[PDB]
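This is the structure I have questions about; it appears just below.
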Amino acid sequence: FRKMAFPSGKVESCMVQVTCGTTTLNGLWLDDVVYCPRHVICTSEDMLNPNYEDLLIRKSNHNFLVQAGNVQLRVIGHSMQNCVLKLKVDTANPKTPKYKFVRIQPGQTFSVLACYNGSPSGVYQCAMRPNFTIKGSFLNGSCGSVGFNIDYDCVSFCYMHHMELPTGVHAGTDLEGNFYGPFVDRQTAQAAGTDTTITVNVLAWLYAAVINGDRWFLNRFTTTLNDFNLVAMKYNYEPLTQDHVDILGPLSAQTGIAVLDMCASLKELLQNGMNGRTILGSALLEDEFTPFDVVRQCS
Amino acid sequence: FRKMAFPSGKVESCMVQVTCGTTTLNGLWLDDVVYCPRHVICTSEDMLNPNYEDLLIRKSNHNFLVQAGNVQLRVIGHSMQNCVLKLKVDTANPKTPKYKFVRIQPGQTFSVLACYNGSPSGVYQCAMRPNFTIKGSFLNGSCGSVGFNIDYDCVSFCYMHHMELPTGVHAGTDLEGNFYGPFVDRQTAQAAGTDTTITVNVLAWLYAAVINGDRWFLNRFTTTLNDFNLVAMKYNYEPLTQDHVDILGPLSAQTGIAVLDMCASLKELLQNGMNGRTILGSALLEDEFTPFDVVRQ
Ligand SMILES: Cn1cnc(Cn2c(=O)nc(Nc3cc4cn(C)nc4cc3Cl)n(Cc3cc(F)c(F)cc3F)c2=O)n1
Ligand SMILES: Cn1cnc(Cn2c(=O)nc(Nc3cc4cn(C)nc4cc3Cl)n(Cc3cc(F)c(F)cc3F)c2=O)n1
């Protein structure tokens, strides 16, 4: 049981470089549109406090250099949708996959294709934290990198990377250009709200640990849903809903451990700590696996 | 600090499925040759004690079903090299990347493209353990999945997946079909050797912490390499090689911390513990990040 990302080939074929002046970052080339963060129109003075509509109206199509590998694409039009700039180019991407734009919910996961100057560099899994940040691995030049899920060869794009926060966590937008979270595309120190743990995911990962032959954390006790949620909230875990209990059904079915039995197990781990032991080789309670991620990998 | 796979597209367009009778697994299509585990020529009753020489003699080109998706690639020649079958097909793969076949050493990491019936399903980074297993994540139908590194658009293939072991770890070969470790391609109960901690990678991890300002564990001591190797084995850590000291060179230069000074630091952590302090926010020493991985991140 490992963190596993989707195969990234369908997305790699879509990554390009966008440059405006000296400012440069990654864009996503779908059919005859390149999507990228609007931040690319900013000079370094602009970045500190940008008025984007005002900066964009003073831009021309020829102010935009788009490179797909070694070839240049000619921008024939441009517009802005919230924090995303849409560059119309004169050539369709012939490797455009079947795709959708989706906005994911906190707790859901997606694969990140990290890119630098339009070249893909790595791929890994992230989750949308409950405070709408993600804990990724991004360096300078990764602006415009995208997150995505793939189901039956259709790519669902859900994240476009924008900035690193002072705490090292990451903030971005969906592909309509709305930020996840209360952030803005400005170069100024921004804090996130207090983060909490994705409870249903921790439960999924405990089930994974059982499917993989580890049970030291299980106990005899059971709890009620409300009594478990009291303890969870006390430890800054998100509440567990009855929908979450239902989503965990197959994993309870497969292992024969009732969900509220697993909750009783998690409750004790939260109160008594891990006492030095490890679950799936981790010393902390892992919360970036969804029930689907666990199912997809154990079956 | 995350485990990061290489982008997988160059390898995705090389994955095919190979079927013999009802036995089906994954193969790798490069130019006009498909490479796959020879275990594919086994029926159920052959997998326990297969006679690969006598099984290949009953076989003709027309016994091999090779498919890119649902498209058949006609097999025009077949031969065995160690534990991999090489199938000559009538079509050169137009998406063949610039590639090499390499044999990796324990501690080196690589990306695994897990596949089922010729269809990629996931990608993740693995380290080769000192007992020549990998802590993979593989389901049934993953035989023939490959592991790789990508350097400047060149794909270096280093691993082809064959089997899961009772302990739940995995074993395979290089792309010339030579197993890593003391395993053989039979459906027999084989046990991984006792594993050890990858010392060069723990050191890389310590350099990563120092680069990030987390350096409490640095001490005023130094050691010789032989002295350190003899003590590391007593804590079930791998001894360091001359090549290991050299790939730590860039990190040693970046931080100004001599490789042997960092060994003395680790030796002190081995003999006394972390005493309740963390390194990169962790109480445990990570050993699956190589020095190259550390600098890449
Ligand atoms: C350390 N880190 C982790 N993730 C990131 C992503 N990131 C980025 O890649 N680039 C940024 N600013 C730029 C500077 C440029 C210099 N040149 C020549 N071209 C540049 C292009 C960019 Cl985008 N930023 C900062 C940043 C980007 C934003 F989109 C934003 F709204 C606010 C910000 F403060 C950045 O975080 N770096
Ligand atoms: C759970 N798991 C994790 N890794 C693996 C890898 N693995 C595999 O995918 N398949 C195997 N045996 C086959 C059975 C088949 C049934 N049909 C219809 N077709 C089949 C093809 C194969 Cl390869 N094995 C077992 C195995 C494969 C070998 F190559 C070998 F030398 C010895 C072995 F015991 C397997 O481990 N499964």
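To match Swiss-Prot, the residue numbers of chain B are left as they are there, and the shown ones run 3266-3562.
According to its header, this structure was worked out by X-ray crystallography, 2.0 Å.
Positions of Cβ are set from backbone N, Cα and C atoms, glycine also.
Below, the features straight out of Swiss-Prot:
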{"type": "ACT_SITE", "residues": "B:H3304", "note": "active site, for 3CL-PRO activity"}
{"type": "VARIANT", "residues": "B:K3353 to R", "note": "In strain: Beta/B.1.351"}
{"type": "VARIANT", "residues": "B:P3395 to H", "note": "In strain: Omicron/BA.1, Omicron/BA.2, Omicron/BA.2.12.1, Omicron/BA.2.75, Omicron/BA.4, Omicron/BA.5, Omicron/BQ.1.1, Omicron/XBB.1.5, Omicron/EG.5.1"}
{"type": "ACT_SITE", "residues": "B:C3408", "note": "active site, for 3CL-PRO activity"}
{"type": "VARIANT", "residues": "B:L3468 to V", "note": "In strain: Zeta/P.2"}
By CA distance, which of the recorded positions (B:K3353, B:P3395, B:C3408, B:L3468) lies nearest to B:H3304 (active site, for 3CL-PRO activity)?
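Comparing Cα positions, the candidate nearest B:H3304 (active site, for 3CL-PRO activity) turns out to be B:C3408.
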Identify, in sequence order, the residues in the chain of B:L3468 (variant position) that are 6 or more apart from it along the sequence and have a CB within less than 8 Å of its CB; answer 'none' if there are none.
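B:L3513, B:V3524, B:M3527, B:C3528, B:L3531, B:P3556 - these are the non-local Cβ neighbours of B:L3468 (variant position), listed in sequence order.
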Tell me which residues of the chain lie with their Cβ under 8 angstroms from that of B:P3395 (variant position), as long as they are six or more apart in sequence?
B:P3371, B:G3372, B:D3460, B:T3461, B:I3463, B:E3503
Counting every protein chain present, what is the number of Cβ atoms, excluding its own, within 10 Å of the Cβ of B:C3408 (active site, for 3CL-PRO activity)?
25
Measure from each Cβ of the variant positions B:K3353, B:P3395, B:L3468 to the atoms of ligand 2 and list the residues where some distance is under 6 Å.
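Among the variant positions listed, not one has its Cβ under 6 Å from ligand 2.
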Please determine which of the recorded positions listed here (B:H3304, B:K3353) has the lowest count of neighbouring CB atoms within 10 Å.
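Ranked by other Cβ atoms within 10 Å, the recorded positions B:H3304, B:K3353 bottom out at B:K3353.
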Provide the three-state secondary structure of B:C3408 (active site, for 3CL-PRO activity) computed with DSSP.
coil
Taking the Cα atoms as reference points, how far is B:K3353 (variant position) from B:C3408 (active site, for 3CL-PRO activity) in Å?
20
